[PDB]
Every structure is written in C-alpha cells, then in structure tokens.
2 protein chains.
Amino acid sequence: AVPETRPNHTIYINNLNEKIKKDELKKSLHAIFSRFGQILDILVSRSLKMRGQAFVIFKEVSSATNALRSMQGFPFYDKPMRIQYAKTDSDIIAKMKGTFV
Amino acid sequence: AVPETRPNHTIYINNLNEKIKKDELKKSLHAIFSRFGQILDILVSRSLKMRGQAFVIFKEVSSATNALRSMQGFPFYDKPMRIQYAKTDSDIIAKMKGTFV
RNA sequence: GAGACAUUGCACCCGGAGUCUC
RNA sequence: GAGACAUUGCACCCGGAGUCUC
C-alpha cells in the first residue's frame, strides 16, 4: 500500500491554479523551469487526468531533480503548486536514441 | 524556374500504390528502409498533400541517401515508387538536440 | 456547438487535413 | 457519419480526452 513517485527523467506539477488561461501556465511554467536549467517541453491538457497539472521535460534526472527541489509547493498566481517527478517522463526519450547520440 | 529537392536529413517516397490498406505501406516501407540502415519513423496520411507518399526518417543524410539510392523507382505491390529527399525531414530534429547529445 | 459545475490527477495517446453524394 | 471519384503531392500541424445543461 502507499506507492511512491521517485525521480525519473523529468517531472510534473499538480494542484495548479483553477483560473488560468492555459497559455498563462506555459509563460510561468516555461519561464521558471528553464532559468535553473533548460526546459525541453511541457504537457498541459484539459482532461480529467490532466486537471490542475503540467508535465515538464528536461533531459536528465539531475536537471528535473534540481527544478523539483526549487519550487517545492510554490505560489504561482494564487495557490501553492506541488511538484511530482514523472515516472514516465517524455515518452519520446524511448526512441529519441535515433536523435544522433 | 525548375526547383530541386536535394538531400536533407531523411527522404519521402511518392506515387505509392492506390489500393493499399495504409498499414500495408508501413509493413513494406518500414521493412525495406531499415534492412540497409535504421528507420526512425515514417509519415503517411490521407490528405491531398499526403496522397501517394510516405516521409521516412533515418538520422543522418548518409543514411537516407543510402536508402534513396537503393529503391529508386522500385515496384511495391503493383507500381514503381519514386523516392524524393525530405528538405524538411523530421521536424523534431529541430529541438531533438535536448535528447542527450 | 458552447458554458457552468466536478475531480488533486504520470500525460506526450488518440482522430482529421481533395471534392462529390446517400 | 460513410463510400466512390479526384489530385504525383516536403508531411511529423492541428482538435478532443470528467459530468451536467441550452
């Protein structure tokens, strides 16, 4: 009982604000998760599972681990955003090996 | 007048068959473009611009140049498929730099 | 088609992109 | 909604994914 998130490639924030215009979350999420690293991409939808969250992509665990240990429960526009690692992280990293490496 | 395709990252076949079930093109396209290299992905739709073609992705020009100089106008199921380089190639290669390289 | 109310959630999946007609 | 007929074409873009109602 009681599972665990654990660090895995990147992370995903949750409990986001419920009064943002979606694009406002990218300007804030894609502006704070890159200052101390380099954001590769973010995932924000309007489905039940994607309600009040936004998966962020970095490149290595040590990059997202540094971004997750900086805004741990931080106030965005009017609520504390909780950060949680992404056990699945960017699914393109499963075939990205063909990038050039 | 008279432009040129030129080699660029990967390629795209055209004049494909007009009696395939779509999945049959992937079994043939994704089976011959990998034997002499390593296919990264293929693009086949049903739009006017995507009529009788299938963009293939490799990794480097020398990989697609080798695949394009092997099946130049080859018969698939009942027609000669013409191969043409993809000046745009996979658009993810524009931000894939964050893969790990 | 759209809006309000719900959920505290590991998503990057999926479907369309040429006209014509029943 | 689907099928036939068209186009010989550098696409990987885009839109949905919680219910309730007008």
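Heads up, chain B uses Swiss-Prot numbers, so what you see runs 2-102.
The header says solution NMR.
Here the Cβ of each residue, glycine as well, is placed from N, Cα and C on the backbone.
In Swiss-Prot, the entry for mutagenesis B:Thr11 to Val states: Abolishes RNA binding. The structure shown retains the original residue. All chains included, 29 other C-beta atoms sit within 10 angstroms of the C-beta of B:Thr11 (mutagenesis position). B:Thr11 (mutagenesis position) carries a strand DSSP state (E or B).
B:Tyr13 to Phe appears in Swiss-Prot as a published mutagenesis result, with the remark: Substantially reduces RNA binding. Spatially close to B:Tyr13 (mutagenesis position) yet at least six residues away along the chain are B:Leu44, B:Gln54, B:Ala55, B:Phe56, B:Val57, B:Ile84, B:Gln85, B:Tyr86, B:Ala87, judged by Cβ distances under 8 angstroms.
Here the residue is the original one, but Swiss-Prot notes a mutagenesis experiment at this spot, B:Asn15 to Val: Abolishes RNA binding. Around the Cβ of B:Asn15 (mutagenesis position), the number of neighbouring Cβ atoms within 10 Å comes to 13.
Here the residue is the original one, but Swiss-Prot notes a mutagenesis experiment at this spot, B:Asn16 to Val: Substantially reduces RNA binding. Within 10 Å of the C-beta atom of B:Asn16 (mutagenesis position) sit 16 other C-beta atoms, taking all shown protein chains into account. Under DSSP, B:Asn16 (mutagenesis position) is assigned to coil, being neither helix nor strand in the three-state scheme.
Non-local neighbourhood of B:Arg52 (mutagenesis position): empty, since no residue in the same chain at least six residues away has a C-beta under 8 Å from its C-beta. Mutagenesis annotation in Swiss-Prot: B:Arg52 to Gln, described as Abolishes RNA binding; the structure shown retains the original residue.
Applying an under-8 Å Cβ distance to chain A, the mutagenesis positions B:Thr11, B:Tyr13, B:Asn16 reduce to an empty list.
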